[PDB]
Each structure stands twice: as C-alpha cells, then as structure tokens.
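Following: one structure in structure tokens, then a few remarks.
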Protein chains: 2
Amino acid sequence: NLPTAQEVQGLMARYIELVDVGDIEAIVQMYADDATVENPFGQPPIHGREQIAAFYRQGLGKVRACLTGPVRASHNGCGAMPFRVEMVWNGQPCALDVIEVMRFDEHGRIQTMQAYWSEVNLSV
Amino acid sequence: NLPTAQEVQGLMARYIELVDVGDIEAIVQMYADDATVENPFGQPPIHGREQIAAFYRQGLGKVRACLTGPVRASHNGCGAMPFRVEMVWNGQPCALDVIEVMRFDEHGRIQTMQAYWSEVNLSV
Ligand SMILES: C[C@]12CCc3c(ccc4cc(O)ccc34)[C@@H]1CCC2=O
Ligand SMILES: C[C@]12CCc3c(ccc4cc(O)ccc34)[C@@H]1CCC2=O
C-alpha cells in the first residue's frame, strides 16, 4: 500500500497509455523488480522484470489499448480497470475486453497484476 | 473452480439482475454457506451467509444496478465485471462505479467476492 486512491487511478491510466503507444521499456520500468504477473489469470505466473519484459516485447512488438470505463481504486494501494485491446489476428481485426487488477508498492511500482479474460471476450 | 467461462458470464450477469430487483433471497443463495466477501476491498471480510445477507438486507433494503461492460471470465472459475450502482445519497441521486471479482466453486456458488471502489468512484 501507499499510493492513494487518486494516485492509483493515474498510475493505471498511464499504464494503458504506454501500452497504447507501445513503449516497451517505459512499461517495464513501471513494474517492481520482483513483480509477478498472471495474464491471463489462471496461468502460471510471470516472475520478475526480465520475464515480464518478454511478454510485452512479444505481444506488443500493431496493438491499441483504450480504458473503457473509470479505474476503480481502493485505499490499500490496489485498483481495478476495464479496457479494450485492439489488434489484428491473421488479417482478422480483433478486440479483446480485459479487466486488470493491480497492487502497487510504496514506491508506486506494480507489484502484482492479474488479467481477467478468455476466448469469450474475443471479438471480430 | 468448475463452471465454464461462459457459465461464469451468465452467473455474474444474473447476480446484477437480482441486485437490481432487490431479490435478497435469491442473492444470498448464490453464495456458498461459508463464502467470504470484501466490499469494499480493503475492508475486513464479512463471512458466511448470515453476515452476507445482512449486507444486502440493509444495502438494498431505491437502488438500481447495471452491467456497464462484458463480464470477463477465466477458465478456472473466476470472473470480473464492471457495473454501476445508482442510489440516493440523502436527497440527491448519485452513482457508484464498481468492479467485482468472483470465484465460483464446483457447485456454481460464489466462494469469494471482492468489490473494488472508493469515494473517487462516486459521482453526484
Ligand atoms: C498478447 C496480445 C496483445 C496485448 C495484450 C493481450 C492480452 C492482455 C493484455 C494486457 C495488458 O495489460 C497489455 C497488453 C495485453 C493480447 C492477447 C493476444 C495478443 O495479441
Ligand atoms: C450500500 C450501497 C448500495 C449497494 C452497493 C454499494 C456498494 C457495493 C455494492 C456491491 C454489490 O455487489 C451490490 C450492491 C452494492 C453501495 C454503497 C452505498 C449504498 O447505498
């Protein structure tokens, strides 16, 4: 905990900006060294900056990301947000609806991220 | 951890429907008998149907609720959804934006629920 409810809304909106531009290195600097990511939730986790970097380089190396509603934030450093990811799959233009939950540490870095989505949230 | 992702989407949308109509009986029964709920997340857990039913008894005891986006569903019995609650803050109508994350058991009942929101999500 520590970042405020207001700080958490901003940190999370910023994360979506970076994904939308595709600035891979800025994204990764947002995560704690030790951060763990579960994306999609239900999969073995990604542990550490290095492994986390790999996901973004591979997934983000023509993708667009837009928040589709307000960031919901608590007072113990956690937040949840709904967004859409636009991409192209084998020529097929797709959109994926996702909801992510994040826990920030005292330095304002992402310690934990979990993403909720599956094929049922895939759209053409 | 057994309803399918499509089943999760349906269970969760039903729950918003019952909340909307105020069917407190039907809601409580959606929960496991020893389910735990954190609403708001950050607040200590209310446990077991009796305690959970008290939340809905008094909370919903001119409240409207509606999904404001698709229910995101995983493959391990978890789902997350964005919705808004409309109530009255003494005299004036306001709205609250919430995101809830739910885990279901083999019986299709809510074993856990976490509600993400704070004052930053309240608009008059
Ligand atoms: C990897 C991916 C692109 C980006 C992306 C996906 C899923 C969840 C995400 C969550 C994020 O916080 C940021 C980016 C993604 C997609 C799944 C299919 C695909 O092409
Ligand atoms: C109790 C309440 C009405 C309903 C409600 C609130 C907060 C979270 C909720 C989560 C639910 O899954 C269902 C209903 C609510 C509101 C807080 C202020 C208020 O009037």
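By Swiss-Prot numbering, chain B shows 2-62, 65-127, in order.
We read in the header that X-ray crystallography, 1.9 Å was used to get this structure.
Cβ coordinates are placed from backbone N, Cα and C, and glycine is handled just like the others.
In this view, B:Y16 (mutagenesis position) is surrounded by 24 other Cβ atoms within 10 Å of its Cβ, with every protein chain counted. Annotated active site, proton donor per Swiss-Prot: B:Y16, in sequence order.
According to Swiss-Prot, the mutagenesis experiment B:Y16 to S carries the annotation: Reduces activity 20-fold.
Among the mutagenesis results in Swiss-Prot, B:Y16 to F has the note: Reduces activity 2000-fold. Reduces activity 10000-fold; when associated with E-103; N-103 or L-103. The residue drawn here is the original one.
What Swiss-Prot says about the mutagenesis result for B:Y32 to S is this: Reduces activity 4-fold. There are 23 other Cβ atoms within 10 Å of the Cβ belonging to B:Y32 (mutagenesis position).
One mutagenesis experiment named in Swiss-Prot is B:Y57 to S, and its note says Reduces activity 100-fold. The number of other Cβ atoms within 10 Å of the Cβ belonging to B:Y57 (mutagenesis position), over all protein chains shown, comes to 18.
Less than 8 angstroms from the CB of B:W92 (mutagenesis position) sit B:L125, B:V127, each of them six or more residues away in the same chain. A mutagenesis experiment is reported in Swiss-Prot for this position, B:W92 to A, and the note states: Slightly reduces activity. Reduces protein stability.
A sphere of 10 angstroms centred on the C-beta of B:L125 (mutagenesis position) encloses 14 other C-beta atoms. Here the residue is the original one, while Swiss-Prot reports the published mutagenesis B:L125 to A with the comment Slightly reduces activity and reduces protein stability; when associated with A-127.
Experimental mutagenesis at this site is recorded by Swiss-Prot as B:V127 to A, annotated: Slightly reduces activity and reduces protein stability; when associated with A-125.
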Pairwise Cα distance for B:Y16 (mutagenesis position)/B:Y57 (mutagenesis position) [Å, integer]: 12
Where the model skips 2 residues between B:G62 and B:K65, distance between their Cα atoms in Å: 8
